[PDB]
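A short write-up of the structure that comes next.
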Number of protein chains: 2
Amino acid sequence: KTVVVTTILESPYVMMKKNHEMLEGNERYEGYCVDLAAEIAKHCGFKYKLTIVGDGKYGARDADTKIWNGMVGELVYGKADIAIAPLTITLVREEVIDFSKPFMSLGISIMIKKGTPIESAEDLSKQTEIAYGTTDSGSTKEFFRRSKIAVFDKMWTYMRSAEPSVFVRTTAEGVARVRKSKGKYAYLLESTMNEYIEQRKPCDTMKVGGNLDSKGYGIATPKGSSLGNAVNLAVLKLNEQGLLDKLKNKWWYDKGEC
Amino acid sequence: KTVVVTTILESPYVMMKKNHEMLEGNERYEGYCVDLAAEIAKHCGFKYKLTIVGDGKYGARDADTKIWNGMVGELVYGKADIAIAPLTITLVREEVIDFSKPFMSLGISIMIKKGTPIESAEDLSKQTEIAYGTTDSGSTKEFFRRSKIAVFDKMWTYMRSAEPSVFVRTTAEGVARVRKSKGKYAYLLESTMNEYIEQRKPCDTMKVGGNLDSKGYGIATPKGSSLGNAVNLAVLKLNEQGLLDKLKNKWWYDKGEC
Ligand SMILES: Cc1onc(O)c1C[C@H](N)C(=O)O
Ligand SMILES: Cc1onc(O)c1C[C@H](N)C(=O)O
Ligand SMILES: [Zn+2]
Ligand SMILES: [Zn+2]
Ligand SMILES: [Zn+2]
């Protein structure tokens, strides 16, 4: 009956509302994905319940245990019926779950503390004073791990061996490390969120260079789910109507602090 | 079973090779989609024949007969097994055919001669001296037809009633019209092509302003096709391998002549 939506607490997609403690259910959260979830449900005609993924991860398969974690995992093991989050459409994930066409287009990028002498990935690879890393269990980390491109492979070879760890558990943790490391730490994260942070006080971070790749986020459902077809048509319908662009402007730029 | 591939002669996606005269079959053509078709065929393990869409159209549904034309029509009516072309993933099309995840990200844009006083869509809508139109039977013409957004809607009302016709049969016709119109004609087409033409002699056109939307091109197969699954995963693999980006630079900028 009520569709269980797995999502992640990640600003500006899903965030705890100001006085959420005084509210119930879906009304406790606000964000791009909360707005989208409400629309996807309206158009597909289903009641739903927003839920925050238990392990706070996007989703990766543990080689060896072979168990999927994050939102991907909740879909795979049947804990949730659908995932509405900034979840990247990738091959290893599409092999175990279904994705609608993209609702947002983006790519990996470099976030620096303003003033950092770095202008590209090539710059990062060619040096060592400035450490750099990615978010722990997801598509960005897999991108470098699986890359055959010289620059990206050089970066992986360093990152995978760097001590202490250059990987962070969450985006907030990477942004903080960037802000606190006095230009000695750069962060590899998707452009959508790099751009978001660039507009939030203290306005001390910046996105540099072009995107490392081009890809998208999709609404995910368990393989062979009944919701798949309709959510995909809903996504296409809503993008064509301009809602998705309207929502990015709302959560990114209208609410800009810089 | 040799796979019949429907595609369209559209630079730099598919073009007749210089020495096509004494060449046969697939060898007669070259371009981004020619390499892409070879790549996907390789990964999906099938033999194929490139064939040019008979009516030279991307694909639109006649409102009276409800009959589909273009590459979409060839797929719907079983004249082709797969379409490998710069074909845009849209709702009306996704309803009759299947599309893999995007192999290219893009958006509708504005092509001006060069030196013409137009900075954006808003500019076009506020004047009458400079005529502007789109290509027929495709997603761009649909974008404006079904657009509730003030500027785009206003633009449609002008283009629809326009006399003479501001719509063109092919992208080649639109580019020629912009080039010969002494800046009195602006063309609405996708960013991918706008940026391609911008890098080709006589170097007299230019893309102005940002894209009007964000979408993607997908490899299309007829509903319930056996090829669907594999081609989708192959597209994902190729994008992640970095091949699509390799192909983009090859046919767009390495060959750039401006
Ligand atoms: C959001 C976000 O931003 N940078 C990132 O790596 C992520 C996580 C990424 N979207 C994933 O699905 O793994
Ligand atoms: C290519 C291209 O470039 N501008 C355009 O309108 C098109 C056609 C568009 N890709 C379609 O599928 O109709
Ligand atoms: Zn709605
Ligand atoms: Zn290959
Ligand atoms: Zn007719």
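Our numbering is plain: 1 for the first residue shown, then up by one each step along the chain.
Per the header of the entry, the method used was X-ray crystallography, 2.0 Å.
For all residues, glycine too, the Cβ spot is worked out from N, Cα and C.
Residues annotated as L-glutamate binding site in Swiss-Prot: B:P86, B:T88, B:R93, B:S139, B:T140, B:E190. Quoted from Swiss-Prot for the published mutagenesis B:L91 to Y (Swiss-Prot position 504): Promotes dimerization. Strongly reduced desensitization. The mutagenesis experiment B:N239 to D (Swiss-Prot position 775) is recorded by Swiss-Prot, whose note states: Increases rate of desensitization.
Where Swiss-Prot records a feature, it is marked here on the structure.
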residue	record	contacts (Cβ under 8 Å, 6+ apart)
B:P86	L-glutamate binding site	B:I8, B:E10, B:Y13, B:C33, B:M104, B:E190, B:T192, B:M193, B:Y217
B:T88	L-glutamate binding site	B:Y58, B:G138, B:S139, B:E190, B:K215, B:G216, B:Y217, B:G218
B:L91	mutagenesis position	none
B:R93	L-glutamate binding site	B:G59, B:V72, B:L87, B:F99, B:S139, B:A220
B:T140	L-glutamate binding site	B:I108, B:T134, B:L188, B:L189, B:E190
B:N239	mutagenesis position	B:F103, B:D245
Neighbours of B:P86, B:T88, B:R93, B:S139, B:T140, B:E190 excl. site residues, C-beta within 8 Å of centre, L-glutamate: B:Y58, B:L87, B:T90, B:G138, B:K215, B:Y217
Listed recorded positions (B:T88, B:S139, B:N239) that sit near chain A [CB under 8 A]: B:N239
Entries of B:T88, B:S139, B:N239 (recorded positions) sitting next to ligand 3, with Cβ under 6 Å as the cut-off: none
Site extent for L-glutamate, whole Å (max Cα pair distance, B:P86, B:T88, B:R93, B:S139, B:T140, B:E190): 17
Residues among the recorded positions B:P86, B:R93, B:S139, B:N239 that border ligand 2 - Cβ under 6 angstroms, in sequence order: B:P86, B:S139
Packing count at B:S139 (L-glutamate binding site) (other Cβ atoms within 10 Å of its Cβ): 24
